[PDB]
Amino acid sequence: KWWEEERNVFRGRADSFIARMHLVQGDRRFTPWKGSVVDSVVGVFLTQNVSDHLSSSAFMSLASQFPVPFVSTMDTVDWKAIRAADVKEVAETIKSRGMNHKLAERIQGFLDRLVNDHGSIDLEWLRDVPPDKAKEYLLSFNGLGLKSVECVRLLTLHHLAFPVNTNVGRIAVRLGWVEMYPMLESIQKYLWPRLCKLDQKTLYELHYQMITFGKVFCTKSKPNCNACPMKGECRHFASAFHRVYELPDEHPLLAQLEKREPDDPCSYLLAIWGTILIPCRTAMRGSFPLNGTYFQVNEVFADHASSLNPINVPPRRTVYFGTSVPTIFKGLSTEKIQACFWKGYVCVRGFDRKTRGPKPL
DNA sequence: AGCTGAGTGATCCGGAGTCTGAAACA
DNA sequence: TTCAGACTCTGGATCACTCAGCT
Ligand code: SF4
């Protein structure tokens, strides 16, 4: 059949795209997180039409404002209190993200429906049910579309789905697979049958890589096509033609700091001027929605208390600071970005340990 | 035939950055 | 040197309305 042999052609190219970038884009496979299903639902709720860092910071502020009493799937937010809470404070809590009243009312309605139907607030059983019925039940909610449900299923329930976002569509069109021409998002009906038969781990990995490639090299305006490894196979090419010292685990400075997560590859950093940068997984104790796909491989947080009041006592790694990932990554040299990926760190925001809430940098 | 209707295109609930061009001045 | 909007940002829900559909 012509279909199956045509499946091999792009699947061979897809793994070729993964293999070529994996040399430069670092190494990353499925690393589990302890986030509950409701947490992932609220995360996909908050990441609609907004940049990733703002969406994550909004969820962090939401968690800090209404905390579960603490020091596996466990909710980090007293969702019952939020549902019982008045709309004004909830809207004020996430006002920094935007659409504060709209999203707050949608969240309150979601929680109210969850309480009214199927008893109390729990969605752990969604993992057991067959994927199609879970997808339909998730889509049944208002404020959720196809792409959000696909991302939830792929990242949380480990199904075989692929979110075709603006990053995915542009990359697929330009990179010899399928101008400023506005293309309607229907290439999924084209792309997915090609990718219907593929390894699950393959899909998750391909895309962590693509999200990264979309953000680093193949930006919408002025892509760094000179340093891009896939410039040879790029169809769009034919159309056109501060350093820090890292602190060991048992360093005396981290006595007040909490115990590091055993799974996190990152290590504690020293922000010299005295300030400390906490790794994202350690800062959040894992337990973050969407498998922690918000944060890069080497994304770290900052300590607001140590930033305002320095803890100063009077190997070397490079940290690139900026407002967002795409801004700093615009590099005319490939070697610099490869080094920053394999042996570098990135920080964009700040965080406080006392109230566990995000603070401006 | 004279009423569907399917399907798309604007719009906006909203903050927060960057980017142009205009202006201005030489 | 200002600076005011014009865009983008892992999208959804409403309302209005041009091309097919038909019988
Ligand atoms: S060569 Fe340029 S357009 Fe092609 S994939 Fe690389 S960055 Fe994108």
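The numbering of chain A matches Swiss-Prot: 560-630, 878-984, 999-1061, 1203-1234, 1280-1320, 1328-1374, in order.
Per deposition record, electron microscopy, 3.3 Å.
Placed from the backbone N, Cα and C atoms, the Cβ positions cover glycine too.
Among the features that Swiss-Prot reports, [4Fe-4S] cluster binding site is placed at A:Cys1038, A:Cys1045, A:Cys1048, A:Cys1054. A 10 Å cutoff on Cβ-Cβ distances gives A:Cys1038 ([4Fe-4S] cluster binding site) a total of 20 other Cβ atoms nearby, all chains included.
According to Swiss-Prot, the mutagenesis experiment A:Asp1309 to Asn carries the annotation: In ros1-2; loss of activity inducing a transcriptional gene silencing. For A:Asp1309 (mutagenesis position), other Cβ atoms within 10 Å of its Cβ number 22. In the three-state DSSP classification, A:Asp1309 (mutagenesis position) falls within a strand.
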Query: Considering only the binding-site residues A:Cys1038, A:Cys1045, A:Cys1048, A:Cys1054, which residue has the minimal Cα-Cα separation from A:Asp1309 (mutagenesis position)?
result: A:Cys1038
Field: Check: same-chain CB within 8 A of [4Fe-4S] cluster site center, minus A:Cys1038, A:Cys1045, A:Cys1048, A:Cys1054
entry: A:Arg980, A:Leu981, A:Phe1037, A:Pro1043, A:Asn1044, A:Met1050, A:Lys1051, A:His1056, A:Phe1057
- line: Filtered by Cβ distance under 6 Å to ligand 1, the recorded positions A:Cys1045, A:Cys1054, A:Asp1309 reduce to A:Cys1045, A:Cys1054
